[PDB]
Structures are given as structure tokens and as C-alpha cells.
Amino acid sequence: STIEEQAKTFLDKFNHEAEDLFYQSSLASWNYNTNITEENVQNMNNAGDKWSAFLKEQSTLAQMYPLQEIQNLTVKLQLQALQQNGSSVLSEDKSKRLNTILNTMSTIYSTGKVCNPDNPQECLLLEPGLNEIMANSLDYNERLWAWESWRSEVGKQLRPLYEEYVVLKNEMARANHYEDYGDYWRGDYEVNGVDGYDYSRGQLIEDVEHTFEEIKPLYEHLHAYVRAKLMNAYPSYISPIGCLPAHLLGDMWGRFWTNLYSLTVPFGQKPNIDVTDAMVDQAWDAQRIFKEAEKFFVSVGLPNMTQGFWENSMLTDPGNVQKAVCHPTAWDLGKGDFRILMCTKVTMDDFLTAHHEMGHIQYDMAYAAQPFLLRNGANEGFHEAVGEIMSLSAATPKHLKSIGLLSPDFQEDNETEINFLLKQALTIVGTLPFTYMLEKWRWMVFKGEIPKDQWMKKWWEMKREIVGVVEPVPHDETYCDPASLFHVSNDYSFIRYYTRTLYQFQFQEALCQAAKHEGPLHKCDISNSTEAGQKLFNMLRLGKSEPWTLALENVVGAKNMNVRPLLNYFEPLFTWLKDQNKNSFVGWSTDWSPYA
Amino acid sequence: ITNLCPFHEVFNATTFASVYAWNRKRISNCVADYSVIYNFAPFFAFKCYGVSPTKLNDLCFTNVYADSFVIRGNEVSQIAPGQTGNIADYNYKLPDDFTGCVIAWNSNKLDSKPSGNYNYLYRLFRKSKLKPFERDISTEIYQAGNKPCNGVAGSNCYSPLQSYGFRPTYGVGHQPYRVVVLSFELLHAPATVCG
Ligand SMILES: *[C@@H]1O[C@H](CO)[C@@H](O[C@@H]2O[C@H](CO)[C@@H](O[C@@H]3O[C@H](CO[C@H]4O[C@H](CO)[C@@H](O)[C@H](O)[C@@H]4O)[C@@H](O)[C@H](O[C@H]4O[C@H](CO)[C@@H](O)[C@H](O)[C@@H]4O)[C@@H]3O)[C@H](O)[C@H]2NC(C)=O)[C@H](O)[C@H]1NC(C)=O
Ligand SMILES: *[C@@H]1O[C@H](CO)[C@@H](O[C@@H]2O[C@H](CO)[C@@H](O[C@@H]3O[C@H](CO)[C@@H](O)[C@H](O)[C@@H]3O)[C@H](O)[C@H]2NC(C)=O)[C@H](O)[C@H]1NC(C)=O
Ligand SMILES: *[C@@H]1O[C@H](CO)[C@@H](O[C@@H]2O[C@H](CO)[C@@H](O)[C@H](O)[C@H]2NC(C)=O)[C@H](O)[C@H]1NC(C)=O
Ligand SMILES: *[C@@H]1O[C@H](CO)[C@@H](O[C@@H]2O[C@H](CO)[C@@H](O)[C@H](O)[C@H]2NC(C)=O)[C@H](O)[C@H]1NC(C)=O
Ligand SMILES: *[C@@H]1O[C@H](CO)[C@@H](O)[C@H](O)[C@H]1NC(C)=O
Ligand SMILES: *[C@@H]1O[C@H](CO)[C@@H](O)[C@H](O)[C@H]1NC(C)=O
Ligand SMILES: *[C@@H]1O[C@H](CO)[C@@H](O)[C@H](O)[C@H]1NC(C)=O
């Protein structure tokens, strides 16, 4: 008959085959992750090989149907997804070289170990001891040694591999119709074929720059306050108008500033909000915590878990000979099977992580009716924002009192609120300039504007410029500092966090306004409202069928990202920071270099 | 009362075949007692259309037909008059004036293995719709393109029959369900089946 029906039949067959193959692969992966054995490794390898092959032949067969004959605007989307995610255009030698480079990079990053200073006796790994040293150790010399040694020993090996990798990726992208790998990455947000909702791959850069230009002042005030506190901590090294030394950010790379809370607490004498002792006294356990999270999810009107989830999901550390990865994950094996993997302890951090993962589980359940190629979020930020809004809402003193863990006699005021806001800021605000810089540098290097001989010079120049952090030790072009990051080494996009940061606050403001909330935004609870839950579910059930711009309009009445919700959220801290920055000059100096 | 109409064969059979080839059993010349049906596990959907369930023993008909097959959990709502959807319009079509009851209960423990089940097939493509109370077993390449398939598979040439898959870990709505359909009718002949 017509091309549309001929493609519909093919999609109908592929939808049924892919579900079975994906279920088998996911079951094998879950079995290995809960049971680390060589036989499970082999099973995962076989399942993954079969799935990848099947995707390859399906994508190859899908090339027969031209796109210009389709007007459903849904079959076109499914066919485009299949083609994009299954097509390969590289020669066999180039593909083998690229795969070998990726495997070597992953192995080097995983097995990279640094040894104790000026000693071949002992060598340490990143996660066990280096992270703890960077988080807690206050020794200037020790932190500097760890930073320098780790960065050198990881980057000097991976620099030429990164050069060959960027060459191969640029070749592949130019073989495709995209201009370069940066355009290939930015093509995720593109929306075409709809009037009044179209999006262009080049508009993302302009929007990100505009948002950063609007967000700068809060970051600069926070930087001034943190500089003052770090001067109070370490007297001699820090300069009044210069950038902060890189090795004193409380972590390996400076992604998060959470570890500086002990040094930068505004009002230490006030008690901190902790319920670990209360949970210990009330004899809570993982099942009780998960039941509490499920009850909170039910209270807004969303459906709750099935029996299979409780029967199959593991929520405790096995121990003994059974060893499993304890990084919390939300698993969607498909075909109505949803599981959660997490090693749980009796802490408020795990209590919040329960809600955070349950949000992802609910989002996965929401779009179960959509086709296989559309069972996914609108883009790479919606899933994370949905996961994070529930964790944002579950930390309120009102919710803590309603559950009963928090004492009813607790009172809130100036200093509790300011401490909570600063603790949230040190985690949320700090990472945004770093993410923007990393994405901008990767886009520039993929475009080819920055030559290899000037990669490091430009890197440290914008380090002095934007984030206001200066290197402690000079480095030549031999090093590869960006490759020291896990995401950079393992080829993952990085703008999803920047998008999620704005999306979560827009969603939170929309839900709080829907729930007829009054007062400061940071004290908001949506547990008992049934209209915010209805709106959220209405957005969740769509899936990938509708454009993300249309979904965002349906939620918040806007077609683009905005920072005004974030500014409104952080205004009470902004006023206090303005008050406290009276005698400190705001702004860093790029000319300052700590190494004379 | 000697010749009890035996229903524990149409039920309790350990084999219900596939939906695309459903068995048909004619019950006649016996005394029918419907109380034996309620002796099994709780039924997922007990729906009677043309007769009150309490008065099944107070009225009787010329003949009774029993059909049995196995389908998925979430296609049960489609076995009903006036419903539209793949299974109903391609494997088992009911008439508008259907008089009887529809029986369906879960059999996950009995019709599932960890390795996978591929002995329960169903039809996916067909040239035209199905008339009420019709059966098709023909297995030919469903041609979708202009170029004739010539009896081979490949581009725009697909097999019509596609099999299910049943594992014990599947969620509700994908687990196998066993369905039994009872039909009552009239014609110019003595009824002779009741008691
Ligand atoms: C088309 O083909 C592409 C492959 O090119 C597939 O793309 C992948 O899609 C999946 C699904 O989104 C991506 O999976 C995501 O990976 C992230 C990477 O995390 C790494 O690091 C953590 C440790 O920090 C490890 O634990 C992890 O195993 C990874 O090694 C995850 O962080 C993501 O998890 C997020 O969501 C869960 C909830 O589900 C949260 O609990 C997490 O905390 C986190 O927020 C996620 O799992 C994958 O990265 C993509 N590949 C690439 C190369 O980008 C498509 O799936 C495919 N499309 C099809 C088949 O339709
Ligand atoms: C693009 O193609 C899709 C796929 O066919 C079209 O979606 C189809 O829309 C029709 C009418 O809305 C749906 O029919 C309905 O079927 C259900 C049973 O599934 C029945 O109960 C209803 O009474 C109704 O008849 C059909 O299911 C649906 N198909 C799918 C796969 O969802 C869509 O309409 C097309 N778009 C355009 C613009 O033509
Ligand atoms: C964890 O993995 C081990 C090894 O893969 C499992 O032991 C296997 O168990 C199956 C069935 O129980 C046997 O058929 C294999 O012969 C066993 N292999 C070995 C090497 O003993 C073990 O059962 C797994 N644990 C859990 C809880 O599933
Ligand atoms: C949502 O409703 C529930 C029940 O109507 C509220 O739970 C009560 O909360 C008060 C504190 O305000 C406690 O003293 C009661 O013991 C709770 N009862 C039960 C049965 O849990 C809950 O507080 C409401 N949510 C909000 C945000 O007010
Ligand atoms: C949530 O689960 C409980 C059992 O734990 C159940 O009684 C309740 O009906 C569920 N919620 C909804 C909305 O069905
Ligand atoms: C603390 O609250 C009191 C309430 O009267 C107010 O006068 C004071 O200015 C507040 N201090 C800060 C730092 O907000
Ligand atoms: C059928 O019934 C017999 C006896 O009534 C019993 O032994 C057998 O297990 C039953 N089988 C099924 C599948 O119900």
C-alpha cells in the first residue's frame, strides 16, 4: 500500500522483538550486579552482544524507508531513533581502533593508582583513600602532593589517546550530516516538524550563556564569602583579591563544595537538623523507610508499588561471600518488572536517597503504555529533575514533624533557615560554573578553535576567568587534566546537570503554586495536595511522544529554561550574603598566581 | 441424576492449546450442574451477559459449547462482545448477542518457566477481519509489499504467527491467563440438558 503502513508493520514487529531481547539483557545485567561471578560476566557479555547485533541488523534494514513520505510525526520519530542509534559509518579498522581506545581509557581510569610521596613502598587508589584525604585532610602539602601526583599520572598517559579519540570522533561526525561531535551532542534538544515549538541546535549555547550571565552575581557573592572563610581557615597562603587555590576545594576536582560546610558554617552554635539518633531510638529499618517513602508517594495520589517490586528488590547489604556494587540505582527491566538496588544504612542520607530513587521508579512506571522507542524521558534533564524534586520536598521540617522523627517542640528561625540555605547552596550553586566551563571547553575543542598546543593555556585561562580558581602548580602541554574526570574519560555528555538544575526549581515552583502554598519557597510541602500530583502525572505519562517544549509549557506555562525560580529560591540567602559582604571586595584577580 | 455434565475436563486439563487454534467442545445429553465451577481458585473475571448467574440451574438450552485458550493478562477485557483489538478481531471474535459467561483465572505457577515459554502462539497479521465464531490455522507469508513474496521471508515478508514468552518474574498484566467461555443458544429441538 503506502510507505506509512509498510513502516508501521515493521515497527509493530520490532516492538515485540526488542522487548524480549532487552528483558533478557537487563536480567543478565541485574544478575551480575547482584552476583559478581565470571559466569555472570559471560552471561552479560553474551546478552549484550546479541542485543547490539540485533539492533545493528534492525537499523540496517530500516534504511529502506525514506522519511519524507511520512506525516504521522511519530513513525518518523521512531525510524529516526532506530537509524541514529544503530547506524555505523566507520571502517572496520577505525571502529576497532576507537573501541580499543575507549576500553584502554576505561581500564586506565579504573586501575590508575598513585603511590605514597617519594616512596615506592605503597600505592593507593582513588576511591578508598584519595577521596577521603581530599575531603577531610587539612594538610596543605599533602593535598598539593595528592592533586599534582594524581593529575600527572592520569593525564600524561591519556593525552595522546584523547588526541586520537577526538580525531576519530570528528571524522565520524563529519561522515554523518552533523557538523562535528559538539553538534552531534547538542542535537538532543533539537525539535523539528512542529510550528510554535521548534528548537535549533545553535540556540542552546545562547540560552546557556544568557542564563549564566543572569546567575553570576549570586555565585560571586558566595565565592567572596567562601574566600573569607577559607582565609580564616588557612591564613598565609590565600591572597585578598586573588583566586582560591585549586587543591583546597574539599574534593578531587572542585565539582562540589559540600565538604566545606564545617569550615564555612554561618552560625555553628545553633543545633543542626539531624534525625539519625531519632531513627536509632525508634528502631527503624530499611523496610520501614521504604514503606514511609511509598506512603508519601501515595499521599499525592500516585499509584504505589506492586508485589513483585517488594519480592525481588534488594534493599540490604548481602555480606559474606555475596558481594555487589552498592551504588544506588533504579532498574527498569521492562515488561512490568521494576526493581531497586541499594545498600541501605539507617541514616537521613539513605532516607532521602530512598525518595530520590522512588521518584525515578515512578517516572519509569508512568510511560509504560508508550511504544518501546518512546519509553524514555523528554530529554536528558527531565528524568534527573523529576528524581531530584522529591528529594527537595522530602527534607522539610514540616514533613519531618508529620512523620514524627522530628520533635514537635523544634522551632525555626534566622539561623536554622540560613544554615539550611547555605548548606543547599554549597552543593547546588557551586557546580554550575564548573559544568558550564567543562561543556564550553569540550565544545570548543571539538569545533577545533583551540589548537592542541594551546589546549592547556586556554583551559587555565578560562579557569582564572570564569570559575575564579587558579592552578597551584604550573603545567605544560604534557599533562591532560580534563581526562582525569570520569565523564570526560568515559565519553558522557555533561550539560544534563546544568539543564536539570533549572528544571527542578521550575517544577518545584509550579507544584508549590498549584498546591496553594504561601510563604517562603524553601518551606514547601506537597504531600497532601492531589492537584500537583495530577499535573505531574499528566506530564509524566506523555513520554517522548510530545516535544519537551510542549511538556514544559503544559507544566509551567513557558517554552524555555529560566533562572528566576532559582533566584527567588535563594533570595533570602542572597540578602544575608549582601549584608555580610560589606567589607570584602567582590571579584577575583586573574593576574595572581600562587606559585609566585 | 446419573449423567452429570462433566466440566472438570474442559477445566483442569493441564493443556489449553494456543489462542489462534482454540478447542471447541460440545456438551449435550447430560445433567448440567454449574456448582462445580466455583470449586476452583478465585476467578479474575466472572462476567455473565445474557443469564443471571444465580438462575443458571433454573433454565436450560438445547446445547452448550465450551471454548478454552490461553492469552495474556491485559487482553482479558477484549474477550467480550463489541470489543476491538488485536486478539479480539484476529483470533477470537464474539457476536453482539452472545449469551453466556466468561471465565478467566491466573495460571502463572503452571504456565511459566525461567528459561522462557514459546509454545503459546498468536496471530499478528491478517489480510481481513474475522467473522464471529471463526477459526484460522493457515500459515503463509503475509505479503506487505508490491513485489510478491514468493513464499520466502525478508523485506516486507513476515511470518503471521508470533509466540508469547512467559517467565515467573513477569509483572501482572504479562503473566499467562487461562480463559474458558461458555455459550448457550436455541433452535427448533428439545433442550434436554439441565437438572
Ligand atoms: C541508544 O543507544 C545509547 C548508547 O549510545 C543508549 O544511551 C544510554 O542510555 C542510558 C539510559 O539513559 C544511559 O544510562 C545512564 O548512564 C549514566 C552514566 O552513569 C555512569 O556512572 C555511574 C556512577 O556515577 C554508574 O553507576 C553507571 O553504571 C554509569 O557507568 C547513569 O548515571 C544514569 O543513571 C541515572 O539514572 C538513574 C535512575 O535510572 C539514577 O539512579 C542515577 O543516579 C543516574 O541519575 C543512566 O543509567 C547511558 O549513559 C547512555 N549511553 C551513553 C553512551 O550515553 C540508549 O539507551 C539507546 N536507546 C535505546 C536502546 O532506545
Ligand atoms: C499515527 O499512527 C498511529 C498508529 O496507528 C495512530 O494511533 C492510533 O489512533 C487510533 C485512533 O485514535 C487508535 O484507535 C483506537 O484503538 C483502540 C484500541 O487500541 C480502540 O479502543 C479505540 O476505540 C480506537 O479505535 C489506535 O489504537 C492508535 N494506534 C496506536 C498504536 O496507538 C495515530 O492516530 C496516527 N496519527 C495520525 C495523525 O494519523
Ligand atoms: C551467586 O552466583 C553463584 C555462581 O554464579 C551461584 O551459584 C550457582 O547456583 C546455580 C543455581 O543456584 C547453580 O546451577 C550453579 O552451579 C552455581 N554455581 C556455583 C559456582 O556455585 C549462586 O547461587 C548465586 N547466588 C544467588 C543468591 O543467586
Ligand atoms: C496529611 O494528612 C495526614 C493525615 O490527615 C497528616 O498526618 C497527621 O499530621 C499531624 C501533624 O500535623 C500529626 O499530629 C498526626 O498524627 C498525623 N496523622 C496521621 C494519621 O498521620 C499530615 O500531617 C498531612 N500533611 C501535612 C503536610 O499537613
Ligand atoms: C498502596 O499499597 C497499599 C498496601 O501496602 C494498598 O492497600 C493501597 O491500596 C495502595 N495504594 C493504592 C492507591 O492503591
Ligand atoms: C534575625 O531576625 C530578627 C527578627 O527581629 C531580625 O531583627 C534580624 O535582622 C535577623 N538577622 C538576620 C541576620 O537576618
Ligand atoms: C487436575 O485435577 C486433578 C484431580 O482433580 C489434580 O490431581 C491435578 O493436579 C489438576 N491439574 C490442574 C492443572 O489443575
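We're sticking with Swiss-Prot numbering for chain A, so the shown stretch reads 19-614, in order.
Keep in mind that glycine also has a Cβ here, set from the backbone N, Cα and C atoms.
Feature annotations, reproduced from Swiss-Prot:
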ACT_SITE  A:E375  active site, proton acceptor
BINDING   A:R169, A:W477, A:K481  chloride binding site
BINDING   A:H374, A:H378, A:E402  Zn(2+) binding site
DOMAIN    A:19-607  domain 'Peptidase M2'
MUTAGEN   A:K68 to D  Slightly inhibits interaction with SARS-CoV spike glycoprotein
MUTAGEN   A:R273 to Q  Complete loss of enzyme activity. Does not affect amino acid transport activity of SLC6A19
MUTAGEN   A:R357 to A  Strongly inhibits interaction with SARS-CoV spike glycoprotein
MUTAGEN   A:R518 to G  Increases very slightly the interaction with RBD domain of SARS-CoV-2 spike protein
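Sequence-distant neighbours of A:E402 (Zn(2+) binding site) (same chain, 6+ apart, CB under 8 A from its CB) are A:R514, A:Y515, A:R518, A:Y521, A:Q522. Cβ neighbour count for A:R357 (mutagenesis position) (all protein chains, 10 Å cutoff from its Cβ): 20. Within 10 Å of A:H378 (Zn(2+) binding site), counting C-alpha to C-alpha distances, fall none of the recorded positions A:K68, A:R169, A:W477, A:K481. One way to see the shell of the chloride site is to take the Cβ centroid of A:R169, A:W477, A:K481; the remaining same-chain residues with a Cβ within 8 Å of it are A:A264, A:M474, A:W478, A:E489, A:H493, A:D499, A:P500. In sequence order, A:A348, A:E375, A:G377, A:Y381, A:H401, A:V404, A:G405, A:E406, A:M408, A:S409 are the same-chain residues whose CB sits within 8 A of the CB centroid of A:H374, A:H378, A:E402, the residues recorded for Zn(2+) being left out. Cβ packing within 10 Å was compared across the recorded positions A:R273, A:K481, and the lowest neighbour count falls to A:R273. Between the CA atoms of A:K68 (mutagenesis position) and A:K481 (chloride binding site) there is a gap of 45 Å, rounded to the nearest whole number. Ranking the recorded positions A:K68, A:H378 by the number of CB atoms within 10 A of their own CB puts A:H378 at the top.
Taking the Cβ of A:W477 (chloride binding site) as centre and 10 Å as the limit, one finds 20 other Cβ atoms among all the protein chains shown. Among the recorded positions A:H374, A:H378, A:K481, A:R518, residues whose Cβ is positioned under 6 Å from ligand 1 are identified as A:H378. The two recorded residues, the residue listed as 'active site, proton acceptor' and A:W477 (chloride binding site), have Cα atoms 36 Å apart.
Looking at A:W477 (chloride binding site) and A:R273 (mutagenesis position), their Cα atoms lie 16 Å from each other. Of all the Cβ atoms in the protein chains shown, 20 others lie within 10 Å of the Cβ of A:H374 (Zn(2+) binding site).
A straight line from the CA of A:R273 (mutagenesis position) to the CA of A:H374 (Zn(2+) binding site) spans 20 Å. Around the Cβ of A:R169 (chloride binding site), the same chain contributes A:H493, A:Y497, A:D499, A:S502, each under 8 angstroms and 6 or more positions distant in sequence. The DSSP secondary structure for A:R273 (mutagenesis position) is coil. The distance from the Cα of A:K481 (chloride binding site) to the Cα of A:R357 (mutagenesis position) comes to 42 Å. A gap of 14 Å separates the Cα atoms of A:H374 (Zn(2+) binding site) and A:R357 (mutagenesis position).
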